[PDB]
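Participant: I have a structure I would like to understand better, so I am pasting it below and will then ask my questions one at a time.
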Amino acid sequence: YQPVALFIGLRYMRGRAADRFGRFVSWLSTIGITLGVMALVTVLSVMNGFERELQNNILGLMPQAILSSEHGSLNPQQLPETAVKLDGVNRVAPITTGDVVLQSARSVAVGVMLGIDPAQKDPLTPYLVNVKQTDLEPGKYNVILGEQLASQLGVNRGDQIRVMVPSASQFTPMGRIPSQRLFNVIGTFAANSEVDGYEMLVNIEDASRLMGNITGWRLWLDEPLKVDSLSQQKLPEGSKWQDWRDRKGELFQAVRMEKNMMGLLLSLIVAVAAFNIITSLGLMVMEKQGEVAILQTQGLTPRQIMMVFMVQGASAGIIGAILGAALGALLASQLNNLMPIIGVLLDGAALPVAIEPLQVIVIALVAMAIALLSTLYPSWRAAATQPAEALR
Amino acid sequence: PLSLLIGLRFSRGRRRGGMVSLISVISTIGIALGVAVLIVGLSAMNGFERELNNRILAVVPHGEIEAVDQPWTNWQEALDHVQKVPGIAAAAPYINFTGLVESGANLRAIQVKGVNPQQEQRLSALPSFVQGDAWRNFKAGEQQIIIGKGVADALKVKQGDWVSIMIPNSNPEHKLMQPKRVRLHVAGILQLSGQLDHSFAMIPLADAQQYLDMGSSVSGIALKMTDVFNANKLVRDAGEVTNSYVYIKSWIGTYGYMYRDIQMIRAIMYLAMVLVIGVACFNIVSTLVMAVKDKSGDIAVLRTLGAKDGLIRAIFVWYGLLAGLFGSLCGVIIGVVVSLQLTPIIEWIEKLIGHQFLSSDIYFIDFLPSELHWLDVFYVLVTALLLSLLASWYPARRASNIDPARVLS
Amino acid sequence: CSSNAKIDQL
Amino acid sequence: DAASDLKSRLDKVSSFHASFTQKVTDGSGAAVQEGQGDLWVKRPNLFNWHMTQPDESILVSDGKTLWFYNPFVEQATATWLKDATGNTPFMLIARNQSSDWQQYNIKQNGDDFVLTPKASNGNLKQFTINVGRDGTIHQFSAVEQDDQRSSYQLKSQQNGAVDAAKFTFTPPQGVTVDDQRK
Amino acid sequence: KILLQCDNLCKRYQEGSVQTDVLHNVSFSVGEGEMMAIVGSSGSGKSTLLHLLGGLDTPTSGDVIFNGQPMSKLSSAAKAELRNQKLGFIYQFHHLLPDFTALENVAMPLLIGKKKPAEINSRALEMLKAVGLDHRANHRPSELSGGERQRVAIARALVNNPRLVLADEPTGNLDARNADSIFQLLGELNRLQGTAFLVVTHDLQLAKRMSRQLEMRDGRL
Amino acid sequence: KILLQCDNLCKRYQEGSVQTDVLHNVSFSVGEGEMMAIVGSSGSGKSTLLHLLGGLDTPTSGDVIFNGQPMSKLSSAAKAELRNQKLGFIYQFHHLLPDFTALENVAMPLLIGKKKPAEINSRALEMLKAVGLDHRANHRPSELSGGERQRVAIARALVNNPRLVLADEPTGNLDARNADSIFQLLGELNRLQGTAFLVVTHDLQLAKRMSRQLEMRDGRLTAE
Ligand SMILES: *C[C@@H](COC(=O)CCCCCCCCCCCCCCC)OC(=O)CCCCCCCCCCCCCCC
Ligand SMILES: *C(=O)CCCCCCCCCCCCCCC
């Protein structure tokens, strides 16, 4: 009854048997697809939840994007904050970065010196354990050691430590010694992470490393994961890009490597579900030998008869990826909200999930693509056949 | 010896009707793909447990006793107290140090421990993973230090040159003194292929007594336990027999995640791979719906020759099992040659992709091991046949309630 | 793997 | 026979007021920093030099300790004279004793007096000595085995004496004091 | 001398969504030794008696007792033990198995009956000499001729000496040489133990060879 | 009056991977008003001739020129517009579709040709009703009888018959009583607009009664 001749030859081929088992074996290619997309969304949402937990803890603090100059020291009078009009950033603040060593009254350690401004805001400010950000006075040379850094050194509130810059030093002829400076603590900070093991907050106005200027600008990135596209952009002259790949480059690369390994591990369900359409449509041509050969006698081109079996291999992929993404977004969202009998972790302290809106679309179009390439080969055997060399 | 349910059923599978030969290839490799990645998956996880017993457990002591900062005036009597405790094999003292190995324009944090070279080999195998043969003459006077492999490529040093490290200045008065950069030479390098290569160093116990300007005093007591799983009850028994409540811990809070997250894979990919065979069992359902239709005249002969409904049900159950046994056994024979020869396979893909997989800077080890066990092969064969029996039972039920009178008999 | 936990106990 | 050349004219000199320069070079062959200022070299134990324009480093000697004040970081420490190294070429021009007699095969080809040891423990391989006709040292440059060369040219030669009143340590008002003397 | 008791076997047949009764009061029985010559035409109920005498369908009009048990009152499992011992079926549309050999096609009820294995190997050879398939012992039925494939169905029905054989036109797919010899060996067991057989023919030429004569008008055989 | 310019046919059917000569010397010209009844034996070639001149396959030796176009020198896309306008095909082995109904089976040439949407409810309805299928409008072909299923393939043919109607054994499955009642209704269209039909049978009672008697005996088209 439909005016389109391509869709009227396959709408009555979906359900023909009156028994419930006869229609269950015809939709088996649909169930194999929607169980692979659901296994690809719900599992990868747990891996994205562990990735977002490592993003607010390791990439929340320890700032990623600095803009070092050609000689390292960047003059703020020549390169102001209104000249760095790069995309992705949202706030420009002066900062410095330099690896130093520690020398307390008990033992020695290593750390990363970070000079923050006492007037500007910082994400480490709510994590300060009874420390004020305005306590960093220029000329007093104060220091804010971490929780795990002061624990291994035995430094309490009111102890004098000794820092030393080994990279930038004045090469005096009376023995090659690095520049050292005595620092006094004012308090520690706790963040329940690995940041407070080596980070130390000093004043921005200090000449411990060199000079009076800064080394770069603190750039808060909106998406600190895709720093490869933000490093090859239009960069101004007299500046260089230094991302987080110098310190934590091999850490987050292992998280992306495990995501592709589990993503390839769960993609085998779609490949067998694509193999199910070749077996299902491979037997339909052998039994409908009197229906395909009678269509060519009614004045039908072989290009149009190929689309009759092409949609039948594509209708299971369209409604299979939509139902797989709909059920995949409800199981991951209601994983720990409904009932915790889905499997309790060793701690069970607010297990997070993450449903990316761009990850659902890229998964479902692959499931609609592998099912399309597994349809042209059964469709070619039903369109390139000879009507004179048929069964009758 | 074969019965009627098996011995007279393989002749029915020999059917040719055009492109049916393509169906026998896709349905074979469709169910053999999930078994071939399950044999090499469980054998690889057995290799990570095999390398954990010798490269992690045999090099790290289980006992970790941090006492009060009073430097162990009763350390001689404490060594014999934990030795008579059942469950602890041996014991050896150790002194915790913190230094920075530097050779110029590079800084690396190192963890130096002072152990006796004539006593460490009784409880753990430290010289069993050393590349160089210079593991002897470790006494006082020479002032040598052996380092790992992660600090060998970063510092760009060799075996024989003198390096400069940092020592903690011991002083009872709370003040600040000048640091001491003692010049020591490298007397060899070790290789553990893991995280204990760039943050591990060991010195003899006779050389550590002159650095803190003390006599006979240690800063920790290490031991070794026979039952490595009981890292909670056995540690509390040794802490009370020596002294009062001190900073006592074990390896279950530090290396507990290394023994973990490999049994999670034993539950994640097991439920993820039975869904692969579950989709692959749908090809068995599709080939038995056709098998009733084309051989519908052959069922009408059996209904007139005196066959019950239970005999016709048992025909199509073993008919789908013979098509599943050819695909399941074809995945086992292609899984042994990959599991036993995985080392030329993983190294071949890394030569054409550049970045080698499983880098030892953040992972467990560098290479990908494989320990094939014959117990896990039997667990898949029952699993691959139970999924094929549930998929072939429902087409076998439809082939028995058919009417032989409506068909031409 | 990717599940990092640094909860120590004294 | 030529070992008494530097042990004869360098005995009558006590002190001199002159200006010195500093120029270090790495293995690539380029300058990375500069240093100017003056110096005061006394014979027996005291030595004094200050950089003014490029670098700020204040250090004196009172006879037993070795002060080191840095106006860049506002810190002033003090250490001994034997706890540090002693193989530097700046110390041998002041001592002139039996410590300069271990091997010390000194040659003469004019004004150059470059020497080298055969069995040493330090990391210095050679250093040059430039003397004059009145008993002054003109160049005390040395090289380090990390491919780092140096040169210290001197100008404004002056002969005269100086009292020991300005050699006392006087810290600026508002600096910290360190005690590294063990 | 009565084998089965028939009383008002009124069956139906769906012909284009119309339940049309093809049989009306089929209350005629066979005789022990008397060859029933049922001259029924194709389309008037000839093939209906071949499926209703064995028990392939339900007539829902009466009950046929054979030796004390009705076929309609008994279950499907209770009707499977006597279909290979005292029943036989001979068709004309080549209702055999092409995937087997000619040695085991004549021993096909012997495999379902789970008899002695030493007796199945001896019974399959003594039945080939009666039909005439001495040379075609281990041969597939797909390569045989029209007359050779009809001889396999004669030995397939008579396996454990049945009392009556439901034969549906054994002659017609072969020549005239094997027409009388197929009925001579079938008639040889009538004088040994006293069995019988039911043959359905279309013409009256083969009707005078049988002893009894019961025509089929509209089910009344 | 000439419609099919049939030359000497030399179709060598590959029967068993060997090129043998089975269809040779086939040349006949038909026209409107007269109906040729070509008969023969089962296996002589009268069953495979329905696909040769019907446009389904060419023999690459005999080119028929129906509407001014060569059949052998033609592409596949230029041959799908002549089998639905001026060609009819009647079979005998119930070549229908079980997923459709009785009304949708006779409207399948109307849906492929892409005609007017408000025309298949009157043209296809009056074609299946004139044969005798009135109350079985929305009926599945699986529940029909042998005689009723043959009439659906009959009414599927005469939806657009200007000329060149090709049949293949209308009797056989059903009786010849009502088969003659469908031949007089089909023959009534020869005097309205002018058409003819080619019927292939094997018995002598269905060949010599319509217009003339013909016979094809292994290439010999005459001398019965
Ligand atoms: C050690 C793991 C840890 O990974 C994680 O980040 C934690 C994952 C936790 C997932 C919990 C999911 C709970 C909910 C499940 C719901 C299921 C619903 C199912 C439908 C009802 O690190 C890794 O991820 C690495 C794992 C690597 C495993 C081995 C991969 C090997 C891949 C081989 C591919 C071969 C392909 C051959 C093709 C021919
Ligand atoms: C976290 O547990 C860090 C230790 C890394 C070892 C855990 C193993 C997971 C990565 C290896 C997966 C590859 C196995 C290949 C199977 C075919």
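By the numbers in Swiss-Prot, the shown part of chain F spans 3-226.
Cβ from N, Cα, C; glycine included.
Okay, these came from Swiss-Prot:
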type    : residues                                               : note
MUTAGEN : F:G42 to D                                             : Loss of lipoprotein release when overexpressed
BINDING : F:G42, F:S43, F:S44, F:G45, F:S46, F:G47, F:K48, F:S49 : ATP binding site
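I'd like to know what surrounds each of these features in this structure.
Facilitator: In the three-state DSSP reading, F:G42 (mutagenesis position) counts as coil. F:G42 (mutagenesis position) counts 18 other C-beta atoms within 10 Å of its own C-beta, drawing on all protein chains shown.
Same-chain residues at least 6 positions away in sequence with a Cβ under 8 Å from that of F:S49 (ATP binding site) are, in sequence order, F:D170, F:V202. F:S49 (ATP binding site) falls outside any helix or strand according to DSSP and counts as coil.
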Participant: To test your reading of the ATP site: which residues beyond F:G42, F:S43, F:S44, F:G45, F:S46, F:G47, F:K48, F:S49, same chain only, put their Cβ within 8 Å of the Cβ centroid of those residues?
Facilitator: F:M218
Participant: Checking proximity to ligand 2 here: which recorded positions out of F:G42, F:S44, F:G45, F:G47, F:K48, F:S49 have their Cβ closer than 6 Å to it?
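Facilitator: None, by Cβ distance under 6 Å.
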Participant: Please compare the binding-site residues F:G45, F:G47 by how many other CB atoms fall within 10 Å of each one's CB, and tell me which has the fewest.
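Facilitator: Result for the binding-site residues F:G45, F:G47: minimum number of other Cβ atoms within 10 Å at F:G45.
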Participant: Can you check which residues sit near F:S46 (ATP binding site), meaning Cβ under 8 Å from its Cβ, same chain, 6 or more apart in sequence, and list them in order?
Facilitator: F:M218, F:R219, F:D220
Participant: These are the binding-site residues: F:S43, F:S44. Which one scores highest on other Cβ atoms within 10 Å?
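Facilitator: Compared across F:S43, F:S44, the most Cβ atoms within 10 Å surround F:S43.
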Participant: Taking just the CA atoms, what is the gap between F:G42 (mutagenesis position) and F:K48 (ATP binding site) in Å?
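Facilitator: So the alpha carbons of F:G42 (mutagenesis position) and F:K48 (ATP binding site) sit roughly 6 Å from each other.
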Participant: Applying a 10 Å Cβ distance cut-off over all chains shown, what neighbour count does F:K48 (ATP binding site) have?
Facilitator: 20
